[PDB]
Protein chains: 2
Amino acid sequence: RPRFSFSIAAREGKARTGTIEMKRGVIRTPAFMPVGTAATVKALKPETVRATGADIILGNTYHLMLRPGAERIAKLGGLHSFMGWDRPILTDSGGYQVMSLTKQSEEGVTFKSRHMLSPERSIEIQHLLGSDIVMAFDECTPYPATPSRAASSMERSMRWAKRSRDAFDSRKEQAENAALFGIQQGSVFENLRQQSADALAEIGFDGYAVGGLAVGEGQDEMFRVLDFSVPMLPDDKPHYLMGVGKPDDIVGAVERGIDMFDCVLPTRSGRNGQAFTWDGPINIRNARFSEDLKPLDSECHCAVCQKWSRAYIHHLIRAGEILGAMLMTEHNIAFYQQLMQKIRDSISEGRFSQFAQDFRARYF
Amino acid sequence: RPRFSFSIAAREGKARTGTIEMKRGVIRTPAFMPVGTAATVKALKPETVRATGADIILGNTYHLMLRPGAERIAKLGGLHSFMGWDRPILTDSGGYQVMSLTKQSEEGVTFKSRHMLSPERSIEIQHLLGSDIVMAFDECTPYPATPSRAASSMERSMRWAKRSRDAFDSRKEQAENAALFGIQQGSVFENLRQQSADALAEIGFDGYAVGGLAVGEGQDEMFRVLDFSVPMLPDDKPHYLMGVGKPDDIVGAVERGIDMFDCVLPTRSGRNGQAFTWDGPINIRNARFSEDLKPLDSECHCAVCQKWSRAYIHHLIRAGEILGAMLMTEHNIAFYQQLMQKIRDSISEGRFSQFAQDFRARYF
Ligand SMILES: CNc1nc2cc3c(=O)[nH]cnc3c(CCNCC3CCCC3)c2[nH]1
Ligand SMILES: CNc1nc2cc3c(=O)[nH]cnc3c(CCNCC3CCCC3)c2[nH]1
Ligand SMILES: [Zn+2]
Ligand SMILES: [Zn+2]
């Protein structure tokens, strides 16, 4: 396999389906990337994550850089060996959680013990973790933002994107074996999104993320911004929407040209008792499920739905049992993978628009 | 398979190895029975519990009778279907936790919402759960106890044992498909243990437990009491030591004629960071393990020891990750199963005394 190859096998409107080939494996697009901790996903073994159909996971750089430490993980053989996940891993730059979870400067961000995270350190940390897809270090502009603040922020991010590029390229091992994605900013403003797209393509990346969304604007506004923003990115490279989202968000985003997604929702939801189904989410804690012998979802192919009832999982979750978290998480991640499979196959067959419509009608 | 058949295949001194055949499967003795919740074991899938080598699990009657309720579990198809464990389950009578975790009378025990647990209700609850091995309802005498209190308590327990027997036998389905064990009491007093053994054998049970130990007396005293107490039980029936114990306790108990064990230690320990090894327990939280790439135990055949390092599990546990609980629990239950396998094979081969000595020398 090559370091990085994206191939589009089929199209429908702005939607695309294909594959990313990397040294550690192939990624089917549109892709959902489960988000971890030190665990590939909370409460799942790597073999379980794979079994649900994931081709790639998102490594939680912010968590790992604090404990156990990136240097330590490198000393131990890198994140893949540590975790026991031998397929691709995309690492976040760690800035979103830093700024979310502090003193900003052109150098980077200082945060509390106290540390500085700059584009160079971020790229270095991702290298130490042994990331396959490295994210440039950026600033996710708060929402709402005035045009001036949005432009200032975006401009800084583009300068950081160039620093990210140069840091990546100066490291031979990383440059030859990993890929680097740039992230578009500009809040909700068409002109700033265009400037950002142009700056990133001038620098040149292996893939392009749409940043700065799913930060409070709501689905209509996010879709409006995606409508003009994704066509500004190079068509022949993958498009990654960061931090999205609910099933309906993912479908509408694919309709707008997005190829890759990450979100904590299936795990967070699941730990909290929310299960995804083709008829909408359900909250398994509700008394209505205490004697319901049906699986979480009637059609789901996951091991959980093959083996246990709603009634059992209802009891586990109300009792605070770890096994309830395990089973809910496996189901919800499997559900997300089945959604992505359905999306890929429908695009491949030229019937994605009908799938999107049937999906929504039933889900809502 | 028969309802219940115990066969002794080999002996060494007072130690025995054999099998219990039941309708839902065969149990290799000496046996360790992992203890659950609504989960066969906390943080494990039933398939994982089986994979570690368990032939039978202990159903936590006290927990289940409160939530979700025995009637509900019966409505849902019984505990085996609810949990997804299709092999034998031994259920506790629920009194130990009631008295541990209240107003005592000849009828039973009342406890807080408020309820009464009597021998008849206990047998009924175990029936509703669909237990394969039913325990008589008894009183675990506190330690220390004066001879008069020990005798009073023991006498009551023997009366409850007869009520337990009659309640079990009056229920046709239970009598034909499950087994019933009686429990010996008498604190540390030889004469009361003998009276208890005699009362139980006069009633007649499928197996006999040694109750009233591992309640604060310490290993020397427990072994002293086992020395005279186990030979009082029928030789041709299984001997169950309730609530024991650490690996060293199990070995010494088998040397004294015990065939079956239950304890929460491998799960509790494991969730707390204690891993069992052939060189003794280790606490994986200790800084000494933060960069140790060896498995939890050098010889262990479990999936955890095949796949992850001490260093990784150290991080998981310190981070409070569910996956750390999962992995520690799987290892410790596997460790207990491997100990029991080593015990069975050494008895079978006539070298249990040498195994007991090598085990202790290395473990301590
Ligand atoms: C939910 N909305 C959301 N919006 C986001 C915008 C951005 C951006 O503009 N740049 C970078 N990252 C962004 C992120 C982070 C995406 N997930 C990172 C995971 C790693 C471990 C835990 C989370 C966003 N998330
Ligand atoms: C640790 N010492 C100990 N000593 C015990 C004496 C007795 C007795 O004399 N009779 C009955 N049960 C007894 C028990 C209970 C044995 N485990 C039951 C499990 C079900 C779910 C959680 C625990 C004892 N445990
Ligand atoms: Zn499912
Ligand atoms: Zn192990």
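Throughout, chain A uses Swiss-Prot numbering, with the displayed residues spanning 11-111, 115-125, 131-382 in order.
If you check the header, you will see the structure was determined by X-ray crystallography, 1.6 Å.
Here the Cβ of each residue, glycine as well, is placed from N, Cα and C on the backbone.
According to DSSP, A:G105 (substrate binding site) is assigned to a helical segment. Sequence annotations record features per position, and here Swiss-Prot assigns substrate binding site to A:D102, A:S103, A:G104, A:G105, A:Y106, A:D156, A:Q203, A:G230.
Under the heading active site, proton acceptor, Swiss-Prot lists A:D102, citing sequence analysis as support. Cβ neighbour count for A:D102 (substrate binding site): 23 (other Cβ atoms within 10 Å of its Cβ, all protein chains included).
A mutagenesis experiment is reported in Swiss-Prot for this position, A:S103 to A, and the note states: Strongly reduces activity. All chains included, 25 other C-beta atoms sit within 10 angstroms of the C-beta of A:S103 (mutagenesis position).
Annotation of the mutagenesis experiment A:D156 to A in Swiss-Prot: Abolishes catalytic activity. Neighbour density for A:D156 (mutagenesis position): within 10 A of its CB lie 29 other CB atoms from the protein chains shown.
According to Swiss-Prot, the mutagenesis experiment A:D280 to N carries this note: Abolishes catalytic activity. In the three-state DSSP reading, A:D280 (mutagenesis position) counts as strand.
Per Swiss-Prot, active site, nucleophile is recorded for A:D280, and the stated evidence type is sequence analysis. Same-chain residues at least 6 positions away in sequence with a Cβ under 8 Å from that of A:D280 (mutagenesis position) are, in sequence order, A:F42, A:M43, A:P44, A:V45, A:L68, A:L100, A:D102, A:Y258, A:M260, A:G261, A:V262.
The Cβ of A:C318 (Zn(2+) binding site) lies under 8 Å from the Cβ of A:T295, A:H349, A:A352, A:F353, A:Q356, each of which sits 6+ residues away along the same chain. What Swiss-Prot lists as Zn(2+) binding site is A:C318, A:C320, A:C323, A:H349.
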| remark: Flanks of unmodelled region: A:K125 and A:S131, 5 residues missing; rounded Cα separation in Å is 5
| field | Largest CA-to-CA spread of substrate binders A:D102, A:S103, A:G104, A:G105, A:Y106, A:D156, A:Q203, A:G230, angstrom | value | 16
| query | ligand 3 is in the model; which of the binding-site residues A:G105, A:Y106, A:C318, A:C320, A:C323 have a C-beta less than 6 angstroms from one of its atoms? | reply | A:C318, A:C320, A:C323
| said: In whole Å, how far does the CA atom of A:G105 (substrate binding site) lie from that of A:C320 (Zn(2+) binding site)? | reply: 34
| Among A:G104, A:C318, A:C320, A:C323, A:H349, the binding-site residues whose C-beta sits under 6 Å from ligand 1 | none
| query | Given A:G104 (substrate binding site) and A:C323 (Zn(2+) binding site), what distance in Å do their CA atoms have, once rounded to a whole number? | reply | 35
| message | Between A:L111 and A:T115 the model skips 3 residues. Roughly how many angstrom lie between the two CA atoms, to the nearest whole number? | response | 10
| field | Densest Cβ neighbourhood among A:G104, A:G105, A:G230 (binding-site residues), 10 Å radius | value | A:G230
